[PDB]
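Remarks on the structure that follows.
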Amino acid sequence: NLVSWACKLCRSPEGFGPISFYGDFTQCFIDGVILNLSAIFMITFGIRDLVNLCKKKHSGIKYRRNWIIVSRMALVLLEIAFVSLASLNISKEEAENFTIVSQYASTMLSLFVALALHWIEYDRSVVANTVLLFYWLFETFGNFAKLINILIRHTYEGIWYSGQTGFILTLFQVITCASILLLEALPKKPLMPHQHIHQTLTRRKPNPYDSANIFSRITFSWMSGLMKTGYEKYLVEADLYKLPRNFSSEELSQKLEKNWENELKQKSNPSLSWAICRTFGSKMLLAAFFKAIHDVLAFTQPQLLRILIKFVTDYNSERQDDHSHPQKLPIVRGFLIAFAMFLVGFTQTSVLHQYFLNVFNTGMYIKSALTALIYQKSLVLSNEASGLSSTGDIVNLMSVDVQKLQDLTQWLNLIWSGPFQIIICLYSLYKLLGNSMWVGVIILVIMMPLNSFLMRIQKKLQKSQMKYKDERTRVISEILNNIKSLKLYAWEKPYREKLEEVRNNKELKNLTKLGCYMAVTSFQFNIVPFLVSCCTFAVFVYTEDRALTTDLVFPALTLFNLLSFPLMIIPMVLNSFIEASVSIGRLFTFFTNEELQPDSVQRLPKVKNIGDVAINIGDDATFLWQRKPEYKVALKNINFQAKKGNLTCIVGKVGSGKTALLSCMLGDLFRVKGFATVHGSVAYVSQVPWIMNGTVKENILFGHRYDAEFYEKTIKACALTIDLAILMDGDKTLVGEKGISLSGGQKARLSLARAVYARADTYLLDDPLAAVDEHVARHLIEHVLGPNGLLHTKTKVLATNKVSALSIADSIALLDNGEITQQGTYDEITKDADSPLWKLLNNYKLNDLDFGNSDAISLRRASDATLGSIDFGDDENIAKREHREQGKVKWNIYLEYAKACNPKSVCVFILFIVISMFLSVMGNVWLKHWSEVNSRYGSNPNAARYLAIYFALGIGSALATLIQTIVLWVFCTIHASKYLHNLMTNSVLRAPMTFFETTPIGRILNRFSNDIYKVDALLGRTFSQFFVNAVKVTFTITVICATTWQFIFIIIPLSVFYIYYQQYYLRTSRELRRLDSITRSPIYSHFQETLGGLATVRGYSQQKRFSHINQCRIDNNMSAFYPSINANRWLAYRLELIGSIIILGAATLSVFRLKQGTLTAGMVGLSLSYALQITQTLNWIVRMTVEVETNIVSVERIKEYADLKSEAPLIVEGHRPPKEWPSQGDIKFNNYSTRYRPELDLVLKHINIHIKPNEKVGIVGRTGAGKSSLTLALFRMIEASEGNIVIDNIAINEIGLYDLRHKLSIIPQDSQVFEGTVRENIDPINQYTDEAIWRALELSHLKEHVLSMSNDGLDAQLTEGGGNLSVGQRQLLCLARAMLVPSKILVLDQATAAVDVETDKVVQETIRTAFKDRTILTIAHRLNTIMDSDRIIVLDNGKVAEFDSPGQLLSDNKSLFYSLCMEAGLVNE
């Protein structure tokens, strides 16, 4: 019945059906659906906006009425005129059709609504309105479809289907609608001059996303200005924009806090997950809608491919039949199918990136909200509940688990969109191939567990690699820290060999195994998609009686990809869900954790009167440390009053209640009974000082206003004047994890100075004086604490056992057993000696997750994501910024890396990439030929032959891929890694000592561990994924151009645009990733800092300030992360647009070949099968260029360290001295003078001295006299500026450094021990016997201790830095090392040693017994040790002032040595 009503409405022969015989929409469908629904859309939503805009004030923003609005209104009036005039053109027969008249009427009404809406929108909107933009888009599209329809019917039937005047008016309506669309979208409104006078913007500019109309938001055009800016210069945090309106972490945290509190109150089973879903879940629903549309559009494409191959076949059949009534097929159908393919691609892109936009926004919301809520929770979290877990664990709760809940949102929609795509695909393939599809399904089902098994093995080998990398890093740190000892002892060779052993025979072995398993997975992912199709066709051809023709063949090839790649991602989704589940469990355990009692102590306004109670604990109060597992009473029946000005002291033993009575007044303790009141502001001084990372000045000010007068007075009172005079920048010196490490007393005085400067009304001093020196303690008691001091008007409570501090107290209470047993003034206790207080006092990395499934690029991306790996951060990227974006790529680095690899191996690897892709393409060409033969015969002749050849080509491609990956890993990457590490080691170990002094050890350890790992595990993979996809795109374009040579003229400008976008994305995304990485870290560091000082922050009540700082840092990280994400969308939209244009060009040129009569179905099948797959490869090439550009900086750094200028040669062939030398120990300096560095003055000046054989010499001088430089001059750690040295008649400048240093013994200034066995630390070369080592240990008095360490004896392990050995034991170990060396010369450095005397006398014993025959030079600091010597070198300002016997020197009263002994207090008379 009902359809007859539609057949009464429409009265045209083509009917109300959607697609006509010619392939375009019928005129009945255009009038009845497209233009009518567009008009109804306008009539509803435009009037909705017309209502919603007129409620807003007209003077919010003033725009001047220039040509823009006049043009819009005038052209809308013109459009109304044309619609009316065309409505007059309707003939008698045309008027019978309901659709035409209804369409014109509804369009007229919608045009009036749009005419009003333009005028209202111009004044009362800052962006071009979305309703108008979409309405004019649909109106242009509908009128253009009508114009195309009319042109087609005129061409094929010779009639203007609605009159010539109808045609020309439709043309003018197309033009006018397009012009109004562009005038709505592109122009930017002109502000009135009043607004610019009002403007005062000087901070970061507002975000352009808020000013972007819907076409700009879909295409992400708002990013282009930032991409251009970041391509012209290096980006800095001031160049970024503000966050959009709703991204502030305060607002999000408040929303989620409201929902979480409602969850806690409403339900007896609260859950954090449902609170998060209830808060932020709307955008995930919208994203789900978009993902569904994307899936449907993605599966539409093989249908269009099948229809176009069918059209080509039927067209060629009809033309051959004529060559050898129903309507002969029109060629317009092919062009319209091609344009349909283009439209499907474009819409798919535009929808997919709005899906990504929504999921990434939701992830950012979750991260900001949860980070803010964790921080806000930790401040109120009770002291003991905080004590339950380490600060590192809670910082990992913020750092890891919130990252996992962020990452979940990407994977979230795939739990339904996987099965959705799989069901659509299986239905489509069933409609194509029947029951043959099930073998293709079964192959993927079987291959999934094998793929998970391989992923398991790769996770195993990745963990093993991280273990071995940490081991090598430990060895490198050992070598670098003790580099001076290595150079002086000449031990660099055995330790280099040990390092090489560890590097080669464990790490590179594991890397070879990991490379082979990555080759196996590469072969798996290559062969399985082929096997699916091959076995499906095998089952089809042998069982179905249908001919395996082209339209069945190539759409099936397209569909098997869309089947495989969702199936092979679902396990990774489930894995992510499990990780997010445990993360939610940890977070929920943290948020439900117990908080402080909020009404423990009543804060009140301050007290003004002196002697009036400011702190009162009354009604016999009782306080608890804990309420779990039991009610542990801290303090029982306390009664305590403290009064303004009166210093009131708390006395007790350790754990007898000191900390509890102050933590009470902080409100940390839970209160059972009684009441407690604290008037006024509070200032807490912790028992263990807490220092913020920053300057001394900021540690003092602590958020208060800077007052120079009181600041200087405070520093004077707290006795910080001397220290802050000594410090590098004074009070601007950095302290904490960054900068200097202050002593305990210094930290205590800083905390006390902070408390003083705060000027709070009430002070709670938790024993600051313990760490302070007694005279400085007297200074403090006089200046700050005492009755005459600064705080004499403030209430002060001081828990301490110092009798001196207690003597000035105005009230004293002994607290023991958790009870105030006794309280009074000091006289009241002093009068009774037997009372208790009297006696007891006086007598006692990254993860760039951006995957969307149903592509092979996406299967690679997702499998890499689930393997995860690691890719560590950069450091001191700030220094190179001074160059400020010259932008030229250093291609010499690439060639030097290509030479690290064997270049012929690189050529072979590239060749096998080419051969793999060639065999794939030839397999598809053979499949085309086979399907054409099947089409000719109408059956499957000789199935075995064609199928065997296709199978052989597929396995050829698979084996070529396997050989490629095997060669890449085993031959190129590992060889380059070995060469680079060996080169860098041999360079660094031979560098002069000035390099190690200037360059921090942190940098060198970073180079050795992190950059070497990047060169090992990542760079080869990035190069592989670049080259494979580049060859794949080259061969795709080759195939398409082979089918239609005219395609060259399209791909040239498309490649120009491709290079343009790739350059912009490369530079800007590089810099935005840098900004994100640098801004991410301060959040967790700040959280660490806050967790170390919760009692202080709650003491000063700086909770709100610290929360604001954390929120600002979260927002400052999101401000850099947001463009970093949206740059990917900006790139990917344009590259998928380029792919869509490629599909359009290929299809249209194919249809143009069809017109000339030279086209078979197989050519279209092959060319469009290849064109459809290019979209994701095009962008994956660019993102691999970016990852290659990032990772090769490691090669640049390694080449930097390789190029260091070395020391003098270790062996000089023409000058090698004998084995006996130095046989007697004669030394001569002949006019020797030297400087530490070229940037410094001469340290030793014109030394000329002769040291006789076997004589014992002492060297003395004031600070800066250059004593230490002799230790470096003899061993040639510093070269000569003038003159030379001669040892046993051999000059020292001629000899090689190994021959020199190997035959001089030294007891160095800094005793250093290597992590290893005792025998290794005494004799790494294993040159000396165990008995000699035992005798050396015996004489150095270590033997018994070494035996007591373990049963291994000599082989007993020594930890890193000699942790299990005392400093004296280390010095005796160095003494043993010097003992075993048979050289006749000894240097005994003591320029800074002051540790112990008991080891000193043992050193003297070994000097006079073991070294009895050696020439001994003592670089002496302890002057008292010297007087046994023969001759003394008195250095003064670098020159040898005196060289004479101690007796002769002390004979002269005016001699410098006499003055030294006098000032030292050794020789007064």
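Chain A residue numbers are taken from Swiss-Prot; in order, the displayed residues are 4-327, 336-855, 890-1514.
Header lists the method as electron microscopy, 3.1 Å.
A Cβ is built for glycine as well, from the same backbone N, Cα and C atoms used for every other residue.
Residues or ranges marked as ATP 1 binding site in Swiss-Prot: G663, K664, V665, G666, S667, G668, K669, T670. In the three-state DSSP reading, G663 (ATP 1 binding site) counts as coil.
Of all Cβ atoms in the shown protein chains, 22 besides its own fall within 10 Å of the Cβ of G1311 (ATP 2 binding site). The ATP 2 binding site annotation in Swiss-Prot covers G1306, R1307, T1308, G1309, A1310, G1311, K1312, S1313.
Feature annotation from Swiss-Prot assigns domain 'ABC transporter 1' to 626-853.
Residues annotated as domain 'ABC transmembrane type-1 2' in Swiss-Prot, with sequence analysis given as evidence: 951-1235.
Swiss-Prot lists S908 to A among its mutagenesis entries, and the accompanying note reads: Loss of function. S908 (mutagenesis position) falls within a helical segment according to DSSP.
Counting other C-beta atoms within 10 Å of each candidate's C-beta, the recorded positions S908, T1308 are led by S908.
Those same-chain residues not listed among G663, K664, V665, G666, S667, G668, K669, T670 yet with C-beta within 8 angstroms of the centroid of the ATP 1 site C-beta atoms are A671, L826, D827. Taking Cβ-Cβ distances under 8 Å and a sequence gap of 6 or more within the same chain, the neighbours of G1306 (ATP 2 binding site) are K1312, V1479, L1480, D1481. Neighbour density around each Cβ, counted as other Cβ atoms within 10 Å, peaks among the binding-site residues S667, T670, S1313 at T670. By neighbour count, meaning other C-beta atoms within 10 Å, the densest spot among the binding-site residues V665, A1310 is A1310. Apart from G1306, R1307, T1308, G1309, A1310, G1311, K1312, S1313, the residues listed for ATP 2, the same chain places the Cβ atoms of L1480 within 8 Å of the centroid of those Cβ atoms. Residue environment of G668 (ATP 1 binding site) contains 26 other Cβ atoms, counted within 10 Å of its Cβ in all protein chains. Checked against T670 (ATP 1 binding site) by C-alpha proximity, the recorded positions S908, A1310, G1311, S1313 yield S1313 as the nearest. When the Cα of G1309 (ATP 2 binding site) is compared against those of the binding-site residues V665, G666, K669, the shortest separation belongs to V665. Neighbour counts were taken as the number of other C-beta atoms within 10 angstroms of each residue's C-beta; across the binding-site residues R1307, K1312, the minimum falls on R1307. Ranking the recorded positions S908, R1307, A1310, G1311 by the distance of their Cα atoms from the Cα of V665 (ATP 1 binding site) places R1307 first.
Per-site Cβ counts within 10 Å over the binding-site residues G663, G666, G1309 peak at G663.
Cα-Cα distance from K664 (ATP 1 binding site) to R1307 (ATP 2 binding site): 47 Å (rounded to the nearest whole number).
As deposited, the model skips 8 residues from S327 to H336; the distance between those two Cα positions rounds to 17 Å.
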